[PDB]
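Q: My questions all concern the structure below.
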Amino acid sequence: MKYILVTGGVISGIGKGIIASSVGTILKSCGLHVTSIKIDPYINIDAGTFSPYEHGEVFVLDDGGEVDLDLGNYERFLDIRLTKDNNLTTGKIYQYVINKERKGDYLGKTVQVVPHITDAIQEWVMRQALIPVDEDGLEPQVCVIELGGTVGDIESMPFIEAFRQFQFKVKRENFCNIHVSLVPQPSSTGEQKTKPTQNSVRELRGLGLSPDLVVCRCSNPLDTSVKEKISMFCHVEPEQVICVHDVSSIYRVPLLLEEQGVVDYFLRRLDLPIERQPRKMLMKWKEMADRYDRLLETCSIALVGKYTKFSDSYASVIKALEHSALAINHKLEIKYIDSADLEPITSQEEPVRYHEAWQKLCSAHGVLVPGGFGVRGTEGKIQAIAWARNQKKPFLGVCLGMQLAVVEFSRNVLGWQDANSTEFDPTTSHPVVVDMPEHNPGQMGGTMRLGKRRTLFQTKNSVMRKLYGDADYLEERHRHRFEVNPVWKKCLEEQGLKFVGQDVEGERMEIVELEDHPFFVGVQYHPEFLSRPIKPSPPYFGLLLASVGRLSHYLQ
Amino acid sequence: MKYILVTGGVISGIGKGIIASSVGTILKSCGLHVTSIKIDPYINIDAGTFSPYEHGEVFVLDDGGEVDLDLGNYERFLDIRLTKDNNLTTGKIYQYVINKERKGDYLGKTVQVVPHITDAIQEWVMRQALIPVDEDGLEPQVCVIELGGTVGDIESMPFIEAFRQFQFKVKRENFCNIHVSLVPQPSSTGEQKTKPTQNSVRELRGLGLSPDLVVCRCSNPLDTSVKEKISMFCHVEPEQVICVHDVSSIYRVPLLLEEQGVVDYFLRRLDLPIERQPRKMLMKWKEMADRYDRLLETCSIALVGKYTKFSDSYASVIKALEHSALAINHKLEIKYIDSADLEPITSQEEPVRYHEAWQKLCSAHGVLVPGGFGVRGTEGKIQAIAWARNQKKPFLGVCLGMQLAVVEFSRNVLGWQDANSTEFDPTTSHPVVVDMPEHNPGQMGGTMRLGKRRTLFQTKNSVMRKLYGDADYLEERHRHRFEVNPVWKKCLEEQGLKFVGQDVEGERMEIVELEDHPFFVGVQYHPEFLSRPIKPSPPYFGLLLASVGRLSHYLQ
Amino acid sequence: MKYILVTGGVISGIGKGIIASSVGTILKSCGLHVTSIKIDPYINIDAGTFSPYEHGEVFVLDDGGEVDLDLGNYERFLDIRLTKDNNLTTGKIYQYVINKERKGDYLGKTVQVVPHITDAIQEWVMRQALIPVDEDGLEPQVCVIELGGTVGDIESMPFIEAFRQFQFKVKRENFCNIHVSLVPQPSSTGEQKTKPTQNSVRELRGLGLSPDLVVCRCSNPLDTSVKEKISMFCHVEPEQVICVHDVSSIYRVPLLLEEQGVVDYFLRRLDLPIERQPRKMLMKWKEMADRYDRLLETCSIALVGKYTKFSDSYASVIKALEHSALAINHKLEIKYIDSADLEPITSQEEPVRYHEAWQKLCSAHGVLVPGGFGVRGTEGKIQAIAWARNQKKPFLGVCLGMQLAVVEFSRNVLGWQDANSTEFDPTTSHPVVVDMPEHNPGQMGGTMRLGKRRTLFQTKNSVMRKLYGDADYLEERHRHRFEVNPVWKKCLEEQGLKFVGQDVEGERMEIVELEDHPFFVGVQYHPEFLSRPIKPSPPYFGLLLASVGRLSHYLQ
Ligand SMILES: Nc1ccn([C@@H]2O[C@H](COP(=O)(O)OP(=O)(O)OP(=O)(O)O)[C@@H](O)[C@H]2O)c(=O)n1
Ligand SMILES: Nc1ccn([C@@H]2O[C@H](COP(=O)(O)OP(=O)(O)OP(=O)(O)O)[C@@H](O)[C@H]2O)c(=O)n1
Ligand SMILES: Nc1ccn([C@@H]2O[C@H](COP(=O)(O)OP(=O)(O)OP(=O)(O)O)[C@@H](O)[C@H]2O)c(=O)n1
Ligand SMILES: Nc1ccn([C@@H]2O[C@H](COP(=O)(O)OP(=O)(O)OP(=O)(O)O)[C@@H](O)[C@H]2O)c(=O)n1
Ligand SMILES: Nc1ccn([C@@H]2O[C@H](COP(=O)(O)OP(=O)(O)OP(=O)(O)O)[C@@H](O)[C@H]2O)c(=O)n1
Ligand SMILES: Nc1ccn([C@@H]2O[C@H](COP(=O)(O)OP(=O)(O)OP(=O)(O)O)[C@@H](O)[C@H]2O)c(=O)n1
Ligand SMILES: [Mg+2]
Ligand SMILES: [Mg+2]
Ligand SMILES: [Mg+2]
Ligand SMILES: [Mg+2]
Ligand SMILES: [Mg+2]
Ligand SMILES: [Mg+2]
């Protein structure tokens, strides 16, 4: 199998990820079945531990694996669904070698980093590369491997070494290496300076790998004499001296690499089954990018936050909204609102923030109410929901936004004001939302409803069923344990909120809609993770359709 | 607390261990309470997995820890008893950090090698340095840390980094570094060449440490101009350019370092409480070394082997015999004999080896019969035992040598030829030796009788009790699970073999002696691990006393 | 003697020069006698070869040495006059060692880079540091040494090695090292990234030096956590982690380093005779900087060029004008004009450039006409001179601008249109300007009038004599060989141009002025090289005085 290892030379920030994703995208566009693996030199075995602030979102796979948000990029650039094992980590590798020592798979020899850890890397890469990622059964042709960290770091050492050995195991006509490095230009001279590229590539071959492609970060398009200076250090022709100024969108990066002529070089080196064709389906992607730069019209809508500021806390959410907004042909505006200060105590005790938050909320012609854990802002988000309902604004509740949409309707519509969750308020008189973890054999204790599960539509009348394509059921990714209590469902039947989706077991109600309102729905799954730039996730699409006012027309 | 980190520059073979041990020995001789830690960059958490051929012997601590044979060196050079934690390993460090991540001790941050693994090293070193190793309660003054592997290796990277940071945590007046490197002389020119010292020390300060002492391996005593060339590269005066030609014994290495003047430099740098004294107890050690070079007289005696050749398979055993032989004022000769070819099948099928083995066994005026596991040679060693008994030769059975001494007496003396073990021959009609593992609360399944246990003498009449000092009981290190069955003890009472030692529980018989023979005993513990060069272990001493013929006189 | 070696870590562009100059300036401001040396790892022995375009201007010393423009910076920041030997170059060092080999100063030993080249560096640094640079006779207290190139480059290797050895020769309380490195912030995250500082300092101690100060380039003021991250890599407290965002002027850099507290650290490390004083004369420099940021009012004036664009071709010239303009309290505007296209052929053949040049020349309320060599634009600059004379605009002719001021007055005023130079037009019928090189004993052939020479005023009536302070003579730096022919001086006596300055020999006329004009003068020397920011050079001052219209008042 062919392999592309992507590494970084100077600093970690250089966006190795978008490079690797873009090379993958192009090879997919050439009709090749491409798989991708990411190495995260960190100790964490999985993503599950992460608090979303400091490292970001947690992504979820079809198999139920919690993984890095960087894997989600590979899933949105390539039409693929990853298994947990295409995230390789230091924690995973060391843990697996540790386990093999205990078993005695090592025959009572000493276990060393070399060869033993390095062999573990090579077995894993081979094994995972083989697994079919696309819908198609046949095995993949190329594997794009992205290695995190920078050459010279301690964390990366066992991986670079493994790849030094790997380049021999996989033949030369099968291995290739892309190195990304920085060509910094000081503001004064403006000269795109060469030195960091020189030293890092020296370091790399002192580790044992050598660049087959060189990727060159800048603020601006590159000089030829600069590329010729790079060429002179690094054995390489300027046409493999690929360069990347910062640009308007991630969607452009694969377009830029096509302009840079990378395909011809991979046909030349990797002997690829890309037969040469005058048209390839990339023309569609070119049209989409050309449409993206054109876009004009607005609608201010809110995302209801709990953290102090967006960094990565809503990354897939914002992308799902953006996919929808492009399909809608509108610019999204995301009005970030901390709800934890719209609540009464801080309404009095920081009144500047309180009026500011209401002024943002009065700009929203529609609201997204995403998920949550713990109690941070959990008494505040309820005001944006109630506002959307009473102001008749388009609404989508996601995970905890759905649990809060049930509680608020009980509090305000039913008159069941005593009603509350089990997360916050575990003392509650009438616990409307209760802990209900999944339990299975071979497992100890209750566990989170995590990963893809089938949710089945109760009735035909649903808007979500229509947006879904009038299919009988859907399969969507979950990550929770709190559910609406099944006993209390009865109180709802008389009134206008209705459960439209339920679990196959029947135990859990997973979608709700409010009648006599333009659009108002809540879901227990996380539709963001299933969104793709070619086709948005239907719930986000429905919200944006509704926010512009297109919804009624769309159904037609 | 003061710290001495000992590292290697060029190759691993340079005997960093004997250096570190010798520095420890000297500081102990100056009246300082010295502790020692060893870092083994290998993945193995503990020694227990090792098959003794490829990595050597397994050492046992007072706490029951299985550790490297290199820790045993620190225990014989310094009058100390180590806990398992003064062996630090990559496996131990990574495992402990992994566990802390699962607990959430990391507060949902990412866990990285730096700072997290590096902090784990620093907490461990501090914590262990504090624990009292000597009999005295008060904490140690200096900790000698030996780091395995060579600078520049991947395995050592997290430790060198930890020590770079550590040099700041512990003040300059508390940290010091010894670097050992090689001054190779080609046979032709004979010139003690400098280059490897130069590059490795460059590498070291590129890692962040700098030598405070430089230790210089050679075949021959060093030139001044060579030391001045080293000095010019490495910022250092020739008096810190310590050198080590290969020498006659390990016992000399601390003598050579005293000649090299190391004490004065540690007083100068580490501000040590060594008050200056004209005599220190090292004069005794000087006498012992001077006696060691004098020694003359022989006795050929056998060690009964199962492996094809000695490397390290009997290392503590041979040292125990040597301690005894020095106290006896005789040169030891160890006649290594593979018993697995004295048995009948190979007696016929490789007759050259069979006659060779008997010619060795006919040289033995006494025999040591050490322990064993599995079935390799287990039908052969029985012939050396029977030979010693019927030839009336001085004998010591150790672990499996004791189990075989019980079985043979049953087979030949009792006429219970049906008698056999449970290890080999699990089908046995009359299982004389049976699996009896120790069982305790908080443990799952049976486990090995491992570590120090108290064995109590049944009677006064014992030779071993006399060699022990007429004490009521002893405490000695075990590593087994097979014992003589307690039911079958009755058959013995009539005849000349007698059990002189038993467990406190009473469940297990742990020492045996045969009457009407010059010296013939077996033990379930491993007395080697308690031997020290100043005072041999009594069972080995008794064997050598008996082999020379001194025994009868010694008791007087 | 104390030494400060200044080196660079990441890239050459980081302005090591302004750092080194600024440290020098501060120590001078503390009353210390400071000398400075620069190492230029280039092969060129001297500056003389350089064509000013590609490497810049050529600077001239009092002794007649042609040196780099970077030495001129040390002369304008410190009130000092350098000898040729405080420029050390690879060419100079290798040449001197080569010469010593030929002499046999090496006693027939082999000559090697180490020790021999490295010793040559150490002798030179010691020797030069000792020479008095200030007017004062007593030797210097501190020597600031700037080393060009970046750590890790081949060119710098013999110098870093010399300094590794030198740190021992000069005691620790006498050597210190400043390392400058880059903390690049990408536009997206804005994070002031650490990695390049880490690697370069590792490289440096792998060369053998270690930073005593760390200087940190950025676009913006630094974060504390970033400095603490740097500190953790490089053994150093954040108060030695000095930082430098880009700023408005070079004059601010020493102010920023005072804010950064560098003085206290040099008192602490270098034990300096700075006695502690509450006021030091730096208050004047603070006032000057505060005045510099205030400045408002303009006058558009031209510099008449021959090259296509300013880079460094007029660097000291522009500084001299700027010193004058600050003393004048006006912003300078330098209108750069290529004269090589105001001439008739290109006036017709590139008419866009011709009209553009005249539009610039019509903006000029005064003109500077700097020097030249060869024939580039030599038929064009004559039009700006004639324009200034006939338009009655303030004028200064420098070197070739003076030779052209003589020729034009002959051509247009005298009617001696046949008159021309010997440089261009060597066929000339009446050679008004002729080659007259200086000749001396011990020299072969004629040579350039190069370096300081005394020019004596012919009469009292001169404006330049008044601007000079009514002194009898001046001493100014020359670099030429063409002079006005002495025979043709007679033609001038009747008319309004007059020679006011002449050589001591009497052979050469060196200053001219035109009567009945607001200000119009030419000089054979280069007054820029004598200008200082505290006191401008009088001819440039006179031009700016005249250009604003202040001149008449100034004399009062
Ligand atoms: N396939 C990808 C890759 C990146 N991104 C966007 O780019 C950012 C991350 O850029 P990346 O290419 O991962 O580089 P960095 O994360 O900046 O640095 P690294 O080189 O460590 O990846 C994310 O916010 C994400 O929205 C994306 O949308 N799709
Ligand atoms: N000698 C070192 C230093 C750091 N790291 C790794 O560096 C990673 C952080 O990457 P990056 O942000 O690129 O490094 P920083 O140290 O934060 O430097 P910068 O300020 O340039 O980000 C951490 O996971 C850590 O394990 C490493 O492997 N080896
Ligand atoms: N305190 C010590 C140290 C070493 N030895 C002897 O020396 C040998 C090991 O030498 P060592 O000092 O450990 O160096 P090497 O093992 O050769 O190499 P390294 O530097 O990795 O230790 C062992 O066979 C052991 O008998 C000893 O008796 N006592
Ligand atoms: N960093 C260094 C050190 C030394 N040399 C060169 O090393 C040569 C001497 O070679 P060799 O004898 O191999 O080195 P020694 O320093 O003498 O070391 P050794 O004791 O191993 O000979 C000299 O010409 C000197 O220029 C060098 O190029 N670079
Ligand atoms: N004492 C100084 C030093 C520098 N400069 C100005 O700064 C520029 C050069 O900056 P410098 O400090 O020499 O750094 P660079 O030349 O950019 O790079 P290097 O680090 O190689 O010097 C020159 O144009 C000069 O006008 C100055 O006026 N006075
Ligand atoms: N391995 C190398 C490469 C280059 N140089 C030196 O680098 C100097 C040029 O400095 P700089 O401009 O900093 O290097 P560039 O190669 O031009 O790189 P950049 O594009 O970053 O300027 C030259 O004098 C050359 O002798 C060196 O000493 N060693
Ligand atoms: Mg990434
Ligand atoms: Mg350059
Ligand atoms: Mg060892
Ligand atoms: Mg040599
Ligand atoms: Mg400079
Ligand atoms: Mg970082």
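Quick check of the header: electron microscopy, 6.2 Å.
Each residue, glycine too, has its Cβ placed from N, Cα and C.
Quoting Swiss-Prot on the mutagenesis of B:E161 to K: Localizes to cystolic filament structures. Residues or ranges marked as domain 'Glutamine amidotransferase type-1' by Swiss-Prot: B:300-554. What Swiss-Prot records for B:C399, B:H526, B:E528 is active site, for GATase activity, and it gives similarity to another entry as the kind of evidence.
Surface or core, plus neighbours and distances: that's what I need for these features.
A: With a 10 A radius on its CB, B:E161 (mutagenesis position) counts 20 other CB atoms from all the protein chains.
Following the DSSP three-state reduction, the secondary structure of B:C399 (active site, for GATase activity) is coil.
Of all the Cβ atoms in the protein chains shown, 24 others lie within 10 Å of the Cβ of B:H526 (active site, for GATase activity).
Other Cβ atoms within 10 Å of the Cβ of B:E528 (active site, for GATase activity), summed over all protein chains shown, number 26.
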Q: For chain A, which of the recorded positions B:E161, B:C399, B:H526, B:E528 fall under 8 Å by Cβ?
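A: The recorded positions close to chain A are B:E161.
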Q: Can you give me the same-chain residues 6 or more apart in sequence from B:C399 (active site, for GATase activity) with a CB-CB distance under 8 Å?
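A: B:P370, B:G371, B:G372, B:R479, B:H480, B:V523, B:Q524, B:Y525, B:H526 - these are the non-local Cβ neighbours of B:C399 (active site, for GATase activity), listed in sequence order.
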Q: Hey, how far is B:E528 (active site, for GATase activity) from B:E161 (mutagenesis position), Cα to Cα, in Å?
A: 37
Q: Hey, does DSSP put B:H526 (active site, for GATase activity) in a helix, a strand, or just coil?
A: coil
